[PDB]
Amino acid sequence: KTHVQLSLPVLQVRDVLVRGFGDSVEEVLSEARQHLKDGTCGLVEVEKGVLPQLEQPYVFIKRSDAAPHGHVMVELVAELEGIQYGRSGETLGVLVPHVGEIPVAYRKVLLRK
């Protein structure tokens, strides 16, 4: 399927144990997509002070359209030293590995895969 319904655990930035997906734009997009398929991906909501507490390159989920079955359609955009790889809508948050942190909420998305 071109899209997959996922329910992403929303993590507090100070709880995150693994603060990014790797060391290159291509690696972080690759690893993010793998962790999304394996159900091992968390979401951190972006506010003042969040991104400097995480590791670049960043992987964002961005709204791709204006929401089937309660799932917002999203796509992945990476960022490294102020340059983005991909073009999309509003950021829903930054993706991180999930390794058992307790979430505060879930974000239902339809991921363009």
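All residue numbers given for chain A refer to Swiss-Prot; the residues shown span 11-76, 79-125 in order.
Here the Cβ of each residue, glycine as well, is placed from N, Cα and C on the backbone.
Under natural variants, Swiss-Prot gives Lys47 to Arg with this note: In strain: Omicron/XBB.1.5, Omicron/EG.5.1.
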#### Entry: Other C-beta atoms that fall within 10 angstroms of the C-beta of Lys47 (variant position)
13
### Task
Round to the nearest Å and tell me the distance between the Cα atoms flanking the 2-residue gap, namely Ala76 and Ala79.
6
